[PDB]
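Following: one structure in structure tokens, then a few remarks.
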Amino acid sequence: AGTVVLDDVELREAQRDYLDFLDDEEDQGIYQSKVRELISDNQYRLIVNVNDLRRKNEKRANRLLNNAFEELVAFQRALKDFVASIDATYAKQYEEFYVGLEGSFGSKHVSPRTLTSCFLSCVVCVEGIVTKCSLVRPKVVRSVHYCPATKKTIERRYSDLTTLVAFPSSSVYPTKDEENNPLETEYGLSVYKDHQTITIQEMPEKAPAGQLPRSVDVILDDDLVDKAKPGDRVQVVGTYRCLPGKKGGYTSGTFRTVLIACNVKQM
Amino acid sequence: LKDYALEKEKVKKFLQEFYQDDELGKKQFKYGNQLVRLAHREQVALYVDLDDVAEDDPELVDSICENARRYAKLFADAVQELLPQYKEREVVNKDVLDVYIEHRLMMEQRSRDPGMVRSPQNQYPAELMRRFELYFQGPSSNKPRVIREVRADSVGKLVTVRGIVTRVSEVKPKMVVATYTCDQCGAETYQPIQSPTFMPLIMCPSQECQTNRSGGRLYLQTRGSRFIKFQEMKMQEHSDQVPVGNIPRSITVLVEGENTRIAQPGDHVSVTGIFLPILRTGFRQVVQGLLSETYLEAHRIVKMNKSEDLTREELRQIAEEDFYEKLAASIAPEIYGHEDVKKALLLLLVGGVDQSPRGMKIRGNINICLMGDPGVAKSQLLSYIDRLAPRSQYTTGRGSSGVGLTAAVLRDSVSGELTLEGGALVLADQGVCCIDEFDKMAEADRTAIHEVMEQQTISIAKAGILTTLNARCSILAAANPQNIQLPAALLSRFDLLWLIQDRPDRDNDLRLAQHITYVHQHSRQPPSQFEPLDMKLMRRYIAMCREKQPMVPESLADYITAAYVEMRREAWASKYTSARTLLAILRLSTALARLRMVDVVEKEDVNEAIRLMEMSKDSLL
Amino acid sequence: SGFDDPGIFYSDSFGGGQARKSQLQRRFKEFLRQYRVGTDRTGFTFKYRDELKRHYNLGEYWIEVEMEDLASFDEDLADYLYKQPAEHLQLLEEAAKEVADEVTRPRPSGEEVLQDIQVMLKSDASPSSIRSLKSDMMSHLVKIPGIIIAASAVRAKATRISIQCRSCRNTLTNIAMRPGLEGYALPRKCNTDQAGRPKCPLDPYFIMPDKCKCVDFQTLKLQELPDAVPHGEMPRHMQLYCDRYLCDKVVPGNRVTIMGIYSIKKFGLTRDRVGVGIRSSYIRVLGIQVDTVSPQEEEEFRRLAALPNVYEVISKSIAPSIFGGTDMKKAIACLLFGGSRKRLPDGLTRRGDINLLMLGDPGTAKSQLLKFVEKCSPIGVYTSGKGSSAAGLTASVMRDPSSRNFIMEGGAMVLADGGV
Amino acid sequence: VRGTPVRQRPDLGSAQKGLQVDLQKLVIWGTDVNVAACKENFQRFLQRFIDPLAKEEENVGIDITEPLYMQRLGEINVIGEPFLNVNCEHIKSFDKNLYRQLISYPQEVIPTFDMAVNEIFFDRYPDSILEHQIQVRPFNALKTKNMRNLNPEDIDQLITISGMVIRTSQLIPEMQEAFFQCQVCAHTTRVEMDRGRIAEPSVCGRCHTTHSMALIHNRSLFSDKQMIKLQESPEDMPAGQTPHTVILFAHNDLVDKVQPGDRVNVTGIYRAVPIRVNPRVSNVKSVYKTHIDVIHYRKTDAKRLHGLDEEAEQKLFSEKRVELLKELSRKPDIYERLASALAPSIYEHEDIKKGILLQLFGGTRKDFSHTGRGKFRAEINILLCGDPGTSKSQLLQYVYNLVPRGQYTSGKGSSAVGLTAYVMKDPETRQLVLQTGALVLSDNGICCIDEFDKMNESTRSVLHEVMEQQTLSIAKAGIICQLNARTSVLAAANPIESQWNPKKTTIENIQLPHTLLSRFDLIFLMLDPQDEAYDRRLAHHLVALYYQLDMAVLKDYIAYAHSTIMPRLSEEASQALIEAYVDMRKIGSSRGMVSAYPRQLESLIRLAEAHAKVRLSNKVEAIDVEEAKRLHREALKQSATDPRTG
Ligand SMILES: Nc1ncnc2c1ncn2[C@@H]1O[C@H](COP(=O)(O)OP(=O)(O)O)[C@@H](O)[C@H]1O
Ligand SMILES: Nc1ncnc2c1ncn2[C@@H]1O[C@H](COP(=O)(O)OP(=O)(O)O)[C@@H](O)[C@H]1O
Ligand SMILES: [Mg+2]
Ligand SMILES: [Mg+2]
Ligand SMILES: [Zn+2]
Ligand SMILES: [Zn+2]
Ligand SMILES: [Zn+2]
């Protein structure tokens, strides 16, 4: 065991606000209906209108659009809690639920040419044309292993550290038992999520005529992998972050920036 | 979990709006007045009574008793925030640390720029600018714990224990906030010390030096720093609370600030404080883990049950002429008979006036030696006097011998020095030392006792120790048998040598047997016409007498001289008396006058002194 | 009592030929606060103070300083900023941050964290030839003319990093990165080993990305002026590093003047390249000057259009030097002013741009009229039927096989969008 | 200033920042002293301060009319010693705020006083030459009656305490100005100490070679230092408090000025310094230790006699006092007057008081080195053999509290090693050092041995060497030496059975070996005569103590006697001494009496010389030898004992 968090005022406030926003019975009921819809359709992502969130709570809107990662974590915790309240049996099926955004983003609506350093860690909405669309590779998030010698079964958990500092111990894939017995990975029991990387280019008509294009790299996790193909015009909403390099005693200031799409919609 | 801003508001509310009728029945803001005082810098220690807190907020009391350190800091910060609004005038700068605080505040105001936000570390620390200290007084509902039972399960809690103080270091300056001054910029740096050790800083982190990217070596110094009176004592279990076969357990108590100089070795104390650990790094820990020491941080020290630090009823009791006999009969009510012996013991407990005529001291202490056959309650009398007197050390034959009576030298821990620790005589320096089996006591110990009687000091010229101690104690020896063993050595020194022979006698033996059997029946002496005074009352009366120095009028000079000459003639005719006997007369008469609580001794006091002396003398025959 | 460790607190620097860097920063702050432009007749204003306030309120966080102003107010500051631009530029930057904070102090919630104020600079001194960039001018402030022939994408360069130890997870937040092309060597040993006797490994630190204060940075390729290149020679080149608000300020083709620090790459002192002690030189860009409506002009246009014979004055004014062709000149004025572009509810559009053709004998000044129209139009490109030299007529799009990006080669038609 | 080099003040510690802060006058940071105001106030105090209650005897060579310290500056001009002792009591009387500032900020204030004194002195004298600028010593600050009551609030303040010196370590050199030389071009530079440290050049100033500069230890400049372990004499002695040992530190002029056993009032700065966890690491302890940077040593005491140093000093008495003492000597009953003055509240012990007075005066020091004879003991030894309760202990304590360099031991509380010397581990240098004992601490004074019979021979044997040759030859495992122990022994003995049997002879009652008893040159039998008049008068005196010559004149008389009185035997006194010894031996040949050996002729010479010194004769006379005879005879009650029985 390690340093767990006992109580966190900001996280508690954020989760309470998001659960209140999602619970709509004294209000019109838009988002209660939307959650019921996704339950019926067997999905695990909810599209929440930033305009509605700003209308019901300006502070939560500003916090979500300016510090997206932890705010989206709190929003997704609230979403899972609400889905459990509506029906726990379905909430148990899916490990986590995701919160994509839509609506109008005032200054966070940018093109790949205008997506600069100022928008790091913020939620941004970028409309552009797809140029590159890599293959959908499975990324293992929970690996099950079996030791024929001792008949034991083990589970190794890998955190999604795409943009967080990652240490080798996290990514060590186990192959031998404690006493160096061989471990066989059980693919039927392990858990993998589809992962894809695409590139969004400034629309040729909207880009300045004189200069060369500008593009941004977009990471699509499960449920957002095959939504776009090269040449399509799409709107991707997500967090603009910095990718960690690799372990090294020397580093240049340069960082490789990407966009972890939280939702992708067709032009 | 709890919101400590809300807790701070709660403690502010209590400290501001708590009132009591303590001041002569008139309603008073008990803590408001104290806040005014210590905002004016007229008071230093603020003792928050958790009974007072529980009077209106029991849950706050429970939270304090569970996390006392946290709430100790909350209370201190609340007091500091409230002080400015309670200040009503300018302090007179009674202290150099007050001068430093004034200069610091003035310069911070001068360079305020109120709207600007200064970095969290670019500010004076709280402890650097307090000049006060907040302690608790444990709630009465909390039963005192046993030092043995105070364990890891109650770390950080507020607990109160009682025991005998064995070892107490001296008061020495303990750094609380180390102040450094740079050699380039001219700012100051503050290191709040929390661990038992600290590594002095080398580089000045001031903004000016950081911008200049200069050396910025800073110099630790004591001028601007913040020390606190510090002491470390060892507190020992009480005999009655130790398990069947075990030895008493000790606890370490760290005393700070105004709690210092309260307790001294040998005192029976009750200490209330927080049970806190000290990290135990540095050693080659055999077992893995974060092992730590344990100590009690002293918040409230109260001498109790032997050395606790008026009414019309007691004034009338004193005014009664038979008050002397009342006290005498109250001395050990269980012991039947020995009326004159108990009167002599009372005179011992009171003592005569000290004299300092032209460069030589005639001490007023009274020395009494109880010679007697077996089973005449000499040991019981000495034990009772030990329990009664404030500073009493009861030493048996040889268990406390050599350095058990005289001081020795022991290595320290706070300083690692060689500190001189007193023996039984020093622990009873200005009280009563009840020596039992004085005849069988060693020769060196007997010579030490003779020296303390003759001089009240203890000179030592051994290898590790070379000092002239001070032991102004009164010796109450209880030897057994010139009859059959009546040393002139004892005769020449003891001011009152009493022989207690128990010749068989039907009537007296039957009365004593009835007394004993009733005592064993009812755990108390047989009821008498006068109820014996409680030990607290006896101590109070004796203490009040002690500070009532009566002088000897020149009128009694010839009377005393005539009595002394008559006794000299009687002794010469018979088959011992000297200036020692005359001084015994003088100091016994002075102590009797003091008991009567007058300023001038009288012929009645002289006659009583002579009567007791003659009873002692003819006890020999 | 040995468990917790409070920080190290400190106070202000009360009390107390070279001038200390704090003194020079104070002088920069006073220059920003107390530089006065105007006259008693026209009043006085604090140019840099009000510029800082306006920029910070708008959300810019940058200003531009005039070297002539700085030298007039405090000549020694100007000389220091010329001789050692880097350190003194940082001093000026922090002075600007302080002045901005104290002029916008009552900021609303949310916008409370004081932001860094970039300080670009410009001077009226004539720029120096690129070929004059000898070695005596290394690390100095240099103003050079050139033309940008390329501009890399804008990427994120970290200004602060937070490195966390793998063993104890303790952090070393806020490590000040150097500006420009330069790297940082991470600490090899976790200094916070006192919290526990068992020791952390060697080279234990991983950079935490999410705790990095990054800024925009860009790389440009400056080429000597073609009119500056001697007759038989090659165009010299230089590499430009551009910072937060110098990114995308210029685009390929612009003829610019760059004021910056002549600096060499410092990345660790580690077939071809037979030389030794040679490092990639570059100019760290501080100020970019790209070379070639007020209410007064608003009311001027209003009155000029309100004139009765606006049509006649415009027609006679466009091409004064060409004889005759009055009808063609009126048509040219109508072409310049254009009709009205319309979109109907169904979505269709009606163009508001007139199309004019001038068939005629070669003697007439048709080419001259076209040249004047191109020169006078707000956005106007003069080309030929077969495009132009290295510039097509219409637009083509080609996918680059390597990067897969669709490069849009723009012809005259797409370059003169909303124009002539 | 006149070009004189301003020597540093190591006692005032490492110089501080000295930050000036304006309160809107221009105080020093953390204080309320302004250098200009303090300097002006002290300059005024020097220029015009007169003591109205001053006495011509209290101040010698000082007019009570002219300003006090201007005469002191004149003295410092006459002699080379550039020091000025200034009484903090005088400062308090003149300017109370100046006194408070001095006491609370010594390091800051005292340099201002130094500046002021230098200014005045060099203005008055434009030609006087001094090795260094005059330095001010503030003493007599309000006495701290107990160090245990001082608090962290008092740190770095000028306090004053009193006590006897237990030990004085060796001369420790301290760096003041490092000398550096280049290992390439031999370029030389000097780096003065600054705030308790030195900055290495790190670069040569001539060849610019980095780190070519090396420190030259023995070409640097150093200053003296000395640890002094002192035992406090707290006037206020709370119950249960043991004696106190406090570390002192002398600096560059007070080093080796107070020997062990000397009693002194030490004024100095009360310092607190950190304790390293180990002598090799720099981690320190949260709890500091305290010591005293000594500023001033004062030997003079009111309740004691003049010390050896004061007696040695020439200007100890005014001519008026000298004439007064000579008149008191020419007085015919000076002997009895002084005997009665000694222990004024001890009733008619005339002979014992006379003997103790002779012990205080002491015989003559003789240089028998040329004779190859050895060293002769000029001290007088007294043994009071008496019943307990005969006031012998009171007389012992009176002498102990009266004499400088006095030590006291009782009964079985002492040991041979503890009296002679021993080896301990000085717990500040972690080094093994040698610590003296009582007999050495009382080297040039008195040792009072109460309960001299309960002194088991193991330790009583030590006294033979001390009382015979004034030497203590220690030959232990590592250290061999002979310590000077030129003490005078005053011992108290109790007859066997604690009571004097009136049937056993003198020796049988004393029960001390003749080898030892022959060393004591005076033995007084405190025996009780059952006398009505004695008992009545004693009772009157003892009761009078219960309701109600000058120490000054006695002290001055003894000091003058020791200073310039060296009695020499005359021919008539020599013949008288010969006859006295033969008669005394003839008498002592008796069975049980105290037999007389030539040690008794030595004792008679000692006593006669002491009496001549008391008379200031400078020539021992038949009167003195006869008085010695009478005293030695009345002691032991030879007249009252028959040559057969007691
Ligand atoms: N006079 C007395 N009155 C009451 N109890 C007595 C008396 N004398 C002796 N005793 C009892 O006898 C026992 C022995 O007494 P102790 O104090 O040992 O006498 P000693 O001092 O002679 O040894 C004790 O338990 C005590 O209670
Ligand atoms: N009407 C005119 N007025 C003044 N100058 C003229 C006129 N026509 C022609 N020119 C001159 O003769 C030159 C030839 O005309 P040009 O611009 O080549 O037209 P184009 O080649 O299109 O017929 C022009 O550069 C101009 O200077
Ligand atoms: Mg007994
Ligand atoms: Mg043409
Ligand atoms: Zn500094
Ligand atoms: Zn680590
Ligand atoms: Zn050199």
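Just so it is clear, chain D uses Swiss-Prot numbers, and the residues here are 107-130, 149-672, 682-779, in order.
This entry, so its header tells us, was determined using electron microscopy, 2.8 Å.
From the backbone N, Cα and C atoms, a Cβ is placed for every residue, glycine too.
Summarising the annotation, Swiss-Prot assigns ATP 2 binding site to D:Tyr471, D:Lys516, D:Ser517, D:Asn618 and lists a large-scale study or a structure entry as the type of evidence. Annotated ATP 1 binding site per Swiss-Prot: D:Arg497, D:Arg643, D:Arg732, D:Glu735, in sequence order. One mutagenesis experiment catalogued in Swiss-Prot, D:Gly364 to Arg, is accompanied by this note: Reduced MCM complex DNA helicase activity. No effect on MCM complex formation. No effect on MCM complex ssDNA binding and ATPase activity.
Of all the binding-site residues in the list D:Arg497, D:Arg643, D:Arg732, D:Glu735, the shortest Cα-Cα distance to D:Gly364 (mutagenesis position) is found for D:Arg643.
Taking the Cβ of D:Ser517 (ATP 2 binding site) as centre and 10 Å as the limit, one finds 22 other Cβ atoms among all the protein chains shown. When the Cα atoms are compared, D:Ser517 (ATP 2 binding site) and D:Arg732 (ATP 1 binding site) turn out to be 27 Å apart. The maximum pairwise C-alpha distance among D:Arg497, D:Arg643, D:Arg732, D:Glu735, the residues recorded as binding ATP 1, is 18 Å. When the Cα positions of D:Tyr471, D:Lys516, D:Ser517, D:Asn618 are compared pair by pair, the longest gap among these ATP 2-binding residues is 20 Å. The binding-site residues under consideration are D:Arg497, D:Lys516, D:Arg732. Their Cβ neighbour counts within 10 Å are lowest for D:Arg497.
Between the alpha carbons (Cα) of D:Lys516 (ATP 2 binding site) and D:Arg643 (ATP 1 binding site) lies a span of roughly 19 Å. With respect to their backbone Cα atoms, D:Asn618 (ATP 2 binding site) and D:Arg643 (ATP 1 binding site) stand 18 Å from each other.
Counting only same-chain residues at least 6 apart in sequence, those with a Cβ under 8 Å from the Cβ of D:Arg643 (ATP 1 binding site) are D:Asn505, D:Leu587, D:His588, D:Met591, D:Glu592, D:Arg732. Counting only residues at least six positions away in the same chain, the Cβ atoms of D:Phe500, D:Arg501, D:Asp645 sit under 8 Å from the Cβ of D:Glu735 (ATP 1 binding site). For D:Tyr471 (ATP 2 binding site), the count of additional Cβ atoms within 10 Å of its Cβ stands at 16 [all protein chains shown]. Summarising the environment of D:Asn618 (ATP 2 binding site), the number of other Cβ atoms within 10 Å of its Cβ, over all protein chains shown, is 29.
Cα to Cα, D:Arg497 (ATP 1 binding site) and D:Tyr471 (ATP 2 binding site) are separated by 43 Å. Chain B has a C-beta under 8 angstroms from the C-beta of D:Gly364, D:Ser517, taken from the recorded positions D:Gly364, D:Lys516, D:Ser517, D:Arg643. In the structure as shown, the Cβ atom of D:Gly364 (mutagenesis position) sits within 10 Å of 20 other Cβ atoms. In the three-state DSSP reading, D:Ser517 (ATP 2 binding site) counts as helix. Under the three-state DSSP scheme, D:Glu735 (ATP 1 binding site) falls in the helix class.
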